[PDB]
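Trainee: Let me begin by handing over the structure; questions about it come next.
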Amino acid sequence: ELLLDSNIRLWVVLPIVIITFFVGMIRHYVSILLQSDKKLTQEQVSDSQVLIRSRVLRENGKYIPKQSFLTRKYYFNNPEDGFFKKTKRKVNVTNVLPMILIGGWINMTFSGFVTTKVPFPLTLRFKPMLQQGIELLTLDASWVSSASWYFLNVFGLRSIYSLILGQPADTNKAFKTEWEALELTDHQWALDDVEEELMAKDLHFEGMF
Amino acid sequence: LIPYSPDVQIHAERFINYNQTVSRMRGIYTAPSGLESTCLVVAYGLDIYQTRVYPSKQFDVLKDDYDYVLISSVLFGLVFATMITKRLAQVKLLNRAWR
Amino acid sequence: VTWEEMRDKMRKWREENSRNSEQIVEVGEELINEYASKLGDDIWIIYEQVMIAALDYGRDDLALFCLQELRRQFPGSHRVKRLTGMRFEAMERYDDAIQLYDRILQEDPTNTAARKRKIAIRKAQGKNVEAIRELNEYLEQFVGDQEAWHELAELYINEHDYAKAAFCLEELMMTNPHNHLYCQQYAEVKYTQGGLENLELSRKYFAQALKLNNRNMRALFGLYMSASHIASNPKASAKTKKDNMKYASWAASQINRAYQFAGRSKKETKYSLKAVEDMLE
Amino acid sequence: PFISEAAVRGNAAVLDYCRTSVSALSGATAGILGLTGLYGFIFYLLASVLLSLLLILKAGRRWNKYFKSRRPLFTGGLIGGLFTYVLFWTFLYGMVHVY
Amino acid sequence: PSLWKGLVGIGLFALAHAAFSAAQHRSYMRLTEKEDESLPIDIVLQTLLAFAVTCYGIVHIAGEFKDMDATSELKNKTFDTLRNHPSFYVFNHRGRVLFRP
Amino acid sequence: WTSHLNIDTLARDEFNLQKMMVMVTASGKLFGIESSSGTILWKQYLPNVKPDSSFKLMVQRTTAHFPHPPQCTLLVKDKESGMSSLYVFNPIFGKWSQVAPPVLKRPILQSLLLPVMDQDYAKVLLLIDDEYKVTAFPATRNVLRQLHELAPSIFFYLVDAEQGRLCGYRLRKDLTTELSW
């Protein structure tokens, strides 16, 4: 049970928390600022919407009558005049590096002393990792340097960030991915027995107000 | 472990008293000093000498070359960076939503 | 009332596509001045919502006021250009609007609001034969637009082309299968379209709408009138006939109970005496 | 029959909020009481049990309209909660018992 | 009620006070070097009660759940708020010649 | 905290790097020097001390106990007469503690400071006579009981350099020693 100075608690324990919190918020806002900018082609969004239409047809086609579903699946999977067959086209490290650099800088600037003691014991083999700035080989492995504290905070504030904060493909290849999956679908009408299911009980008029 | 060398050399950089020589030494007293890295040393001969010895370089106190201004400026350089990047992201999202 | 409630009201009147322009502008004109400082970036969406509503209200004394404060904060924005085009179209200036929208479409070819305002004039000019075609072309370009897929159904129903309106209502029901209104309006289209080949679908859908929303009464009336119409058909078999006379009786056993609870809610008026004499026929 | 994603995501967000808050509170409490070694990782499980009980009492009977299953009320955020629990445990221990 | 926030606030304040009390007791025990090293049950009871109250409070302030059935959110919708399309609005109706010509 | 908005005012710091060195010299003079700077805070003089005496300084009670004052003991043995003397004092201020030490009627051969404490938190000191009878200080009833219950665990050893002997005695329950080795 060592005795450490309160100056350590006031200038290495709390500043590390503040750093690892505000730099995470900054990284989030910077990721938002540099979100994305991609080339948008009208044909790309058109084929994407057509793929979504085919997906919802092969997924929710059991709600429209059978004949309309047959007409749609025929227009989509027709060898002739079918969209998928006839129409042929003519076609993180950067996120995690700042955390490692800040860890290296914190190790460099806050080396040479014990920072805090983790309440759960650790094996001696990790002594050269948690105690980079200390030359004592006899001191327990629970006593860690500043870099270990920073990394513990980095891994422990990820879930706290969620409290303060709110939290097309290759067309020539994409067409076949939906064609092969839609050719095997059949209509299973869900309204073929809805009348008897409704007659089983009365209407929930309670709460009309 | 270092291989056995019989010559235990005396280096001037190891003298815990630079030039405050204690003439005709007669005893050296050591006290635990409350901390875990410093020892209170009192060498009494003709002259009396008192100092502190850190065999492990004071592993439990804050450094003396600690740059208070550096971290006290980096804290603001992070707080104000957050405060401006929040509004920058908000304005960028507003411009993106309103095209 | 406090401004924190007026903001919630202006948000609710915007989530659902309400068109109560008078009540919208009456609250917007206050928020423009009386509480402009209490809300920050929420004032621009309120400007957009109030301008389009005052246009319906026929009050350009506030339309241009909310338009210039949006043109200043967002210089050259495409939404404000669309607002300017809509103001032109509301002031009978259908000539500059087409040029403005062609100028908008040449900067961002993926823009869709200009594509929709290009057919809004055709609907306003009466060229529905041209509006339906220009909307079908846009749909062929931008599939999945669940607003244009309903405007097309409306245009086809007004054009009395009930056959092709079902093709749009099916595209709407595949994407919103949990929406009972899309089922009710499809049942009505099938009812108006043809006979036994379509009443068989209308009866099913007027009941599916009830199963998705037991408080729906239009679907109940539609189910009753579709069951009776298949029961009173010459090409209807005895099995279909008796099943329809059972469905109609089961629906009538609940119509009166709904009306009975309604007449119980109003201690003065009694509505049960109104519909029952109709159900016995 | 038809599940609205905007509600299951809201329920999952509420559960993650509860989990992240109870994990931090439990880390703080374990750091205050000075628990260490195994008596901290057992207190974490006792706190998770208490949180699951409170969640079952919040959902109450007729919970099937809120969650498809009662499994997220138990397993929801065990690891992401354990990490924050360890962090706050170390923080409150090294700021209450140490120093 | 909306008083759950005050409840979690008082719980967090009591937890901070218990932490300060534990810090004081640890300082005293390291000063006198006693072999007992037992935290006073007086402050342990306060810590446990504050933790329980704060957790039960944040369970309530987290926000209420919402039904999974989509057919439950559209049960109050009407066709008067679904026919209207804000994109295809036309302004050549009678409201312009009636309200403020 | 809200209100905030020398030898008496001397108190312990945080790191405990500043202590009070109680120095004894051969001239019979005791000094108290602060370790931080080196200023003699108190002096005391033991009269009739010979140049070749044998001194032994024992810290009995420290300053950790607030109601009870610190207490140091000094055993000085005259080389010629053999008569030893106990001097108890307050190592912070230097005033002789009002507790009268026992009059050691026989020459003291050796002493031993036990971790056993009286109810007053004073670590017991045992002095072995020339007749090999042990004298305890403080010789209260509680220390007498704590020695009657802990006697066979206390061992003295005396090293006579002129004869080259090394004897070792065991403490009995009645404060008597029996030759062990």
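Here chain A follows Swiss-Prot, giving residues 5-95, 114-189, 211-252 in order.
So how was this one determined? The header says electron microscopy, 3.4 Å.
Cβ atoms are placed via backbone N, Cα and C, with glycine included.
For the mutagenesis experiment A:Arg31 to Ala or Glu, the note given by Swiss-Prot reads: No effect on EMC assembly but decreased membrane insertion of hydrophobic transmembrane helices-containing proteins by the EMC. Per Swiss-Prot, mutagenesis A:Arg31 to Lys is noted as: No effect on EMC assembly and no effect on membrane insertion of hydrophobic transmembrane helices-containing proteins by the EMC. Among the mutagenesis experiments that Swiss-Prot reports, A:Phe173 to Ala is described with the note: No effect on EMC assembly and no effect on membrane insertion of hydrophobic transmembrane helices-containing proteins by the EMC. For the mutagenesis of A:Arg180 to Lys, Swiss-Prot gives this note: No effect on EMC assembly and no effect on membrane insertion of hydrophobic transmembrane helices-containing proteins by the EMC. The structure shown keeps the original residue. Quoted from Swiss-Prot, the note attached to the mutagenesis of A:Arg180 to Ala or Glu states: No effect on EMC assembly but decreased membrane insertion of hydrophobic transmembrane helices-containing proteins by the EMC.
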Trainee: Kindly assign A:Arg180 (mutagenesis position) to one of the three DSSP-derived states: helix, strand or coil.
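Mentor: Looking at the DSSP assignment, A:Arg180 (mutagenesis position) belongs to neither helix nor strand, so coil.
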Trainee: May I ask for the distance between A:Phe173 (mutagenesis position) and A:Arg180 (mutagenesis position), taken between their Cα atoms and rounded to an integer number of Å?
Mentor: 11
Trainee: Including all protein chains shown, what's the count of other C-beta atoms within 10 A of the C-beta of A:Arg180 (mutagenesis position)?
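Mentor: A 10 Å sphere around the Cβ of A:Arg180 (mutagenesis position) contains 15 other Cβ atoms.
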Trainee: How big is the gap, in Å, between the Cα of A:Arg31 (mutagenesis position) and that of A:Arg180 (mutagenesis position), rounded to a whole number?
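Mentor: Here the two Cα atoms lie 12 Å apart.
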Trainee: What residue among the mutagenesis positions A:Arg31, A:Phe173 has the most other CB atoms lying within 10 A of its CB?
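Mentor: Per the Cβ count within 10 Å, the most buried is A:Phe173.
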Trainee: Which state, by DSSP, holds A:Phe173 (mutagenesis position): helix, strand or coil?
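Mentor: Helix, per DSSP.
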